[PDB]
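Okay, so here's the structure we're looking at.
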Amino acid sequence: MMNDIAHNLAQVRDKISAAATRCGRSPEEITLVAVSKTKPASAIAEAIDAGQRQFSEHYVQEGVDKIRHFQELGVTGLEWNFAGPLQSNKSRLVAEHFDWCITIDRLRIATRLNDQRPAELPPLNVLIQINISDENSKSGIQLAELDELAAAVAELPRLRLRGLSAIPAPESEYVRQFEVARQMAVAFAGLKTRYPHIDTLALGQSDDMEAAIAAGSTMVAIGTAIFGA
């Protein structure tokens, strides 16, 4: 027998592996992040018992409480991503506790995170979020704004610019999912030619995973398919 979370993780990892191989990539090129927002520490603990080490949280206090909880238990090897929209007033908590911030879309927030990172911690890994296809969102920048933001973020020494992220508008057609993901892959490839250690393209959830992986995503973030509704 397996518990549901372990079963689900095995299923998702296998789908990712098959997609990678199918498009000529090594499965190791794709990092699975478990989206644990709204799920209790006990659920994360089951995921950890099933080998999962990287988790994404959307709400600052919830995430910090979980991070502290596992620190207190002495659980090692975890990586925590903050992937919610970040309000200025909560930036210090993120800077003090997270390993990655996925949603950088303004210089002011990057600068605060940089300035609030404790001296004893590694630099905070960051991705610049692109609004690639969502006319109904104000989160993420337009691609035309990327050069300006990336140059500024790259000069913040307590951050490490690692690449790009995006959450496309939901799309029913595979061909459109792929076209949008391809646009992100092109932007990502270009960024690599201009900055060091650009190695992360955070793109794709369950319904658009196949398109994202085929296009070049390196980091997929899955919630419901791991933890249930």
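Here, residue 1 is simply the first one shown, and the rest follow in order.
If you check the header, you will see the structure was determined by X-ray crystallography, 1.5 Å.
Any Cβ shown, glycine's included, is placed from N, Cα and C.
Under the DSSP three-state reduction, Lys37 (mutagenesis position) is assigned to coil, being neither helix nor strand. Just so you know, the Cβ of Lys37 (mutagenesis position) picks up 16 other Cβ atoms within 10 Å once every protein chain is counted. According to Swiss-Prot, the mutagenesis experiment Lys37 to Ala (Swiss-Prot position 36) carries the annotation: Does not bind PLP.
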